[PDB]
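Engineer: Dropping the structure in here first, questions after.
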Amino acid sequence: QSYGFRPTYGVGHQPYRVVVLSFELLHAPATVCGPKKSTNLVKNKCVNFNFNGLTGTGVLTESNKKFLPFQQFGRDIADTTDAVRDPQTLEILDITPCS
Amino acid sequence: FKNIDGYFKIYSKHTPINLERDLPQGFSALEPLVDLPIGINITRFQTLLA
Amino acid sequence: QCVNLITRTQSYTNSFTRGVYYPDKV
Ligand SMILES: *[C@@H]1O[C@H](CO)[C@@H](O[C@@H]2O[C@H](CO)[C@@H](O)[C@H](O)[C@H]2NC(C)=O)[C@H](O)[C@H]1NC(C)=O
Ligand SMILES: *[C@@H]1O[C@H](CO)[C@@H](O[C@@H]2O[C@H](CO)[C@@H](O)[C@H](O)[C@H]2NC(C)=O)[C@H](O)[C@H]1NC(C)=O
Ligand SMILES: *[C@@H]1O[C@H](CO)[C@@H](O[C@@H]2O[C@H](CO)[C@@H](O)[C@H](O)[C@H]2NC(C)=O)[C@H](O)[C@H]1NC(C)=O
Ligand SMILES: *[C@@H]1O[C@H](CO)[C@@H](O)[C@H](O)[C@H]1NC(C)=O
């Protein structure tokens, strides 16, 4: 059946553009997420940092503790969550307790 | 190749040899190559030739 | 369309300490 959709039609018959957003949660997680806010790197009186998901408080530094080009984490013998390289500039970082 | 939690993680590492190979007496680690998030039921596989 | 001429028998051999990979990106 055909729609008329003349400009003088009543509100009950006026056309409405309907957009439906469908979301799937199957057993196959991927990188389909929303946008995240990005800030500037801060050290020197350590501030709280949330680098790519993990959160810490240590002193960001530019030490020569070079990781592998595929690793994105850092852990000591005590499984301490060491700093991760910069997700943007790929600069290697390291953290220590802030006194 | 692995299929766990939907991620088809592929590990690989190119290692040169010197003579005939029979899985020689050497150690070498494999680095992750890709992390395809498809979650495909993979129960068979065939080596593709040219 | 394909031609079936690649099928052949199998064999066995002794391996070594192979297949070790990085279980995590840490
Ligand atoms: C990984 O191992 C290599 C091989 O020893 C290290 O490279 C040496 O590093 C020291 C310290 O700076 C230098 O004095 C040597 O001259 C380097 N050797 C070579 C052949 O380059 C490398 O430092 C190690 N990686 C880390 C992160 O320590
Ligand atoms: C994210 O975007 C920033 C800004 O464009 C990139 O920083 C630039 O990096 C290039 C090197 O590739 C430099 O020549 C520019 O001077 C940088 N610009 C600024 C404003 O810092 C950064 O490389 C990008 N990161 C990724 C992973 O794409
Ligand atoms: C893949 O095959 C499995 C069984 O061969 C299908 O059934 C799933 O099995 C797993 C574990 O046995 C369960 O956790 C799922 O709930 C099952 N799914 C259903 C719909 O019954 C499975 O459906 C196939 N496909 C996928 C994408 O896993
Ligand atoms: C591997 O298995 C085959 C058949 O199961 C057998 O003939 C062969 O001897 C085995 N390899 C070793 C090293 O035992």
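In chain B, numbers come from Swiss-Prot; the residues present are 194-243, in order.
Heads up, header says this was done by electron microscopy, 3.0 Å.
Placement of Cβ uses the backbone N, Cα and C atoms for every residue, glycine included.
So Swiss-Prot has the following annotated:
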- B:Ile210 to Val: In strain: Omicron/BA.2.75 (VARIANT)
- B:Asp215 to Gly: In strain: Beta/B.1.351 (VARIANT)
- B:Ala222 to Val: In strain: 20A.EU1 (VARIANT)
- B:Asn234 to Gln: Increased resistance to neutralizing antibodies (MUTAGEN)
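Tell me what's around each of these sites.
Structural biologist: For B:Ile210 (variant position), the Cβ neighbour count at a 10 Å cut-off comes to 8, with all displayed protein chains included. Classification of B:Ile210 (variant position) by DSSP places it in coil, neither helical nor stranded.
DSSP assigns B:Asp215 (variant position) to coil in the three-state reduction, outside any helix or strand. The Cβ neighbour count for B:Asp215 (variant position), using a 10 Å radius and every protein chain shown, is 10.
In sequence order, B:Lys206 are the residues near B:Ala222 (variant position), counting only same-chain partners six or more apart with C-beta under 8 A. Secondary structure at B:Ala222 (variant position), taken from DSSP and collapsed to helix, strand or coil, is coil.
Long-range C-beta contacts of B:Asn234 (mutagenesis position), restricted to its own chain and to partners at least six residues apart, with a cutoff below 8 Å, are absent. According to DSSP, B:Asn234 (mutagenesis position) sits in a coil region rather than a helix or strand.
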Engineer: Checking B:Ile210, B:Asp215, B:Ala222 - which of these variant positions have a CB within less than 8 A of a chain C CB?
Structural biologist: B:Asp215, B:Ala222
